[PDB]
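Okay, so here's the structure we're looking at.
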Protein chains: 2
Amino acid sequence: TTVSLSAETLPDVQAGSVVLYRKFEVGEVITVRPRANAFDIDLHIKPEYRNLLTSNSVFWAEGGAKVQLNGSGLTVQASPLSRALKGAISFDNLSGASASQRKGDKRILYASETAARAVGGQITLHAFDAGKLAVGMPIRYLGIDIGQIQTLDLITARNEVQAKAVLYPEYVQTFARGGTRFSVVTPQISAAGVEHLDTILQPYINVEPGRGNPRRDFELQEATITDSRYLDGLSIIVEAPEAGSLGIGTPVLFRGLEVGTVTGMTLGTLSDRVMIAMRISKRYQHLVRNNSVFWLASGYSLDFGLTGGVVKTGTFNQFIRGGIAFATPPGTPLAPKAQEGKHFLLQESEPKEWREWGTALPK
Amino acid sequence: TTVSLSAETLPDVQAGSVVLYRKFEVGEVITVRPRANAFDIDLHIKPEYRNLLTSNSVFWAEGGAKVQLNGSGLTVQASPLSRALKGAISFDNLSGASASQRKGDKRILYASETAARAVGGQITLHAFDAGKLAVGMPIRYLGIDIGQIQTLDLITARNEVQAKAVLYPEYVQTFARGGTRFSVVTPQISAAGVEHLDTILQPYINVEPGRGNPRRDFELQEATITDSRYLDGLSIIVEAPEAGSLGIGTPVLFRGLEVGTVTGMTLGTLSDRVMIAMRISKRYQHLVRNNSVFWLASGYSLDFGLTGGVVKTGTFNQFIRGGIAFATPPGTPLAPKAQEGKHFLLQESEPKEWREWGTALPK
C-alpha cells in the first residue's frame, strides 16, 4: 500500500485494476472496502514510480468501455482488459492541488476527470433558476475555459440557487474583482437567425471581467456582452425617458457603422429617467464630443403625404435590437472629447440635417 | 438468507447474481421464486456487512448491459459478468425509508433506481390530460428536483387523470401548503424563438410555492411563473373590462424596464370585469403609489394624419405577451405607497404627458 483514497460511489474495482498515469498503465489497486458513506481504496505503485506522484496529485476514476461520441469516430477503449472487466483509475500531477490535500484527511478519488481538475479559487453564484445550470458546466472567457461549476444548492429560505464554482489559479486574480458579469448562454433559434448551436449539447457560462475589490460573491445575469472588443474604450451614460427596444448588446451606430454597444440599463438615482450605459471602441473614441446629439434609431420609420407617400424599409438589425445612432453638429472649432463618464440625453426624434453636416473629425 | 423481497416483473436473476451496495459487489441472490403476481427473492449478505443494511434501506434492480446515452460516451457496464449474463441488484440506505417498511409485509424490490428514491410526503394531482405526464417525471422547484410522479390513474366517473406524486421530506412542509401551482413545461418552438429544449427528451413539472393550510390535494395548471424573483414583493390587483393579450408571465413595465409579471387572471366576484393579479419586485416596490395610472401597452400602435402620417415599430415583446405599463403622476407631496392588496384599474389608452412627468421617486 502506497496511497489510500476515499471515494463515494465508483464502479472502478474490487481489487486488481491498473493505475493509469498520463493514460499509461503503472500501478495497481489492491484493496477497496465499501462503507455506508464512502469507499476506502488502497493503491500499490512500483518503487521507481513512487517519485512520480507528489503532494500536488489528484486521482480520478472511470469505469467501462467509454465509447466517445465525437465527430469522426466511436472510439472504443483499447484498454487493459482489467478496465473492460472492472474499470481503471488514472491520475496526474498539477499545479494547485496542494489545497485539495489540506482539506480532508487524505486524498479523494474523483468520479470524473474534470471533477479532479476543479482546483483554484472558489466563488459563489446566486441564480434565480438552476434550469440552465449543471455540475461541471464550464465558465468561459472569450471562448477559452477559465472555470467550472462544482455544485448546485437550492435554498428555500432565500428563494435562490447557490452554485459554487471554481476559477483556475491563473484567472482568480484577474476575475473575481467585482463588476464581473456571469451569464449562461442559450441557443437562440428564431426567424431572424440561429445564434448559438453548440450550446444545444454543451452550454456554458460567459463571463465579462470587472475592476474593483475582490468580492468573490456574484449573481448570474440574463445577458452579457460577448466580445470584449469594446471593453477598453470610454463608457458614456446616455439618459432617456423610456427604455424602448434598448437592451444589453444593442449596437451604437455612427453613420450606420457599429462603433459600440449598450453595456447595461438602469434607472436613475431618483426614478424619473432610464440611463443607458454604453462603451465605444478605442478606434472610434474620437467621434464622441461634448456636443453629440444621440437619438433612438429603432425599428422602421416610413413616411406619408397628402398628395402621396413614399416609404422606406432598410432590413435593419435595429428591428432586432434597436440601436442608438449619433452625429456631431458642425462647428468651426471642435468641442473637446467626451470624458470617461459623460451624460448625454436622447433626442426624441432624428435631427433633420445630420446627413448634410459632414463634420470633419480627424485622427 | 438475510433479507427477503417482493418484486413484480424483474429480469434480474434466477440465482447467483451479486448484490450491489454503493455500486459495489457485496452479497448474492440465492433464491427467487416466480408467482402469478410477484416474485419472492432471497438474498445472502456477509456477516460483517449485515450492519451495513438497516430498517432505512431500499432495494432496486437493473438488468443488462446498460449503455448510457449521455454526452461524451456510450459507457458500457464494466460489471460482474453475472450482471451481463443475468443482471444485478443494488441498494442504499437513505433518510425516510422507514415509512416504506411500515407499508407492506416486507421490503419491495423496485424496478428502477428512481422508483426506490421516491420517498416522502405523498400528494395528489388532478389533471385534465395525461398526455404530458409520465411515471417518474420529476417535479422541479427553480430547476432543482424536489419531487417525482409515481403513478397515473384514469378516472371515467370524474373526467380527469389523478397523478399521485411524492415530495422529498425536506420539501413537504415548505410546499404542499395551498396556493401551490403545478404545471408541466413544454418545448416552445415558434418564429419568435425557442424557449425550452431539454424538455424534448426530459419534460418536468415546474412548481411555484404557496402560503396557507397544508392541503395536499392539487390540480395541474397551464402556465406557472418560472422564476421566483418576483415572489417576495407586493401583489396588487388590477381591474380591466377585458383580458386581451394578458396572460400569466406577461411583464409589468416601468419606463420600458420590466419590474414585475402578471401572476394570474380571473373574473370578479360578480362577473363584470377581469381583475389581473401581478407582483412587483422588492427593488421596484417603491414605484407603485396610491395614484399610479396603469395602461395596456400591448401590440403595436402607429399613427396617421390628414396631411401625412408617421408610424412606429419598436420590436416589442408585448407583441409576444402584451405588457402593462405604469407611471406616477407628478405631485409636490408624494402619495403613500400601495398596500399588499390594492385595486387599480386600467386606463383605456396611454396618458399623453407621462413622458414629460419626471416624478421624483427616491430610494
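Numbers in chain A come straight from Swiss-Prot, and the residues shown are 515-877, in order.
Recorded method for this deposit: electron microscopy, 3.1 Å.
Quick reminder: no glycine exception, Cβ is built from N, Cα and C everywhere.
In the three-state DSSP scheme, A:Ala598 (mutagenesis position) is classed as helix. When other Cβ atoms within 10 Å of the Cβ of A:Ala598 (mutagenesis position) are tallied across all protein chains shown, the result is 15. The note that Swiss-Prot attaches to the published mutagenesis A:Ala598 to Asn is: Loss of activity.
Among the mutagenesis entries in Swiss-Prot is A:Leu599 to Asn, noted as: Loss of activity. Around A:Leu599 (mutagenesis position), taking its Cβ as the centre, 15 other Cβ atoms fall within 10 Å, counting all chains.
Classification of A:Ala705 (mutagenesis position) by DSSP places it in coil, neither helical nor stranded. Experimental mutagenesis is annotated in Swiss-Prot for A:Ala705 to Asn, with the remark: Does not affect function.
For A:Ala706 (mutagenesis position), the Cβ neighbour count at a 10 Å cut-off comes to 14, with all displayed protein chains included. Experimental mutagenesis at this site is recorded by Swiss-Prot as A:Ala706 to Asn, annotated: Does not affect function.
In this structure, the CA atom of A:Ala598 (mutagenesis position) is 48 Å away from the CA atom of A:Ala705 (mutagenesis position). Between A:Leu599 (mutagenesis position) and A:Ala705 (mutagenesis position), the C-alpha separation comes to 51 Å. If you draw a 10 Å sphere around the CB of A:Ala705 (mutagenesis position), it holds 8 other CB atoms from the protein chains shown.
Closeness to chain B is evaluated for the mutagenesis positions A:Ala598, A:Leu599, A:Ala705, A:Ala706 by Cβ distance, with values under 8 Å counted; counted residues in sequence order are A:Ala598, A:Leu599, A:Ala705.
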